[PDB]
Amino acid sequence: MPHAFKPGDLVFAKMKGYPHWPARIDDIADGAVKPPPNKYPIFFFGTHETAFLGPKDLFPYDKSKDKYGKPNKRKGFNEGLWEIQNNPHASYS
């Protein structure tokens, strides 16, 4: 049965106006800016951008990849697909 989301979990993350996007729940580095309450720091593969999202926008990767893991015209998306499949826990700093 599911647990709560934790850093390192892989997802497709939904933002208004964008397709469901390959992403991870990130750690917060010591000394770094914390997210608001009930929000997680989401690192988007490909774009390498961070946004703060709640669980309603977070779709677990294994369950969702057959639906959402297809090439997309959008900038950074297909690079993102490669990252989530091939090295989802690397440093992309």
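Going by what the header records, the deposited coordinates were determined by X-ray crystallography, 1.6 Å.
Just so you know, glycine gets a Cβ as well, placed from its N, Cα and C.
The Cβ of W21 (mutagenesis position) lies under 8 Å from the Cβ of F12, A13, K14, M15, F44, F45, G46, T47, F77, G80, each of which sits 6+ residues away along the same chain. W21 (mutagenesis position) falls within a strand when secondary structure is assigned with DSSP. The note that Swiss-Prot attaches to the published mutagenesis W21 to A is: Loss of interaction with histone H3K36me2.
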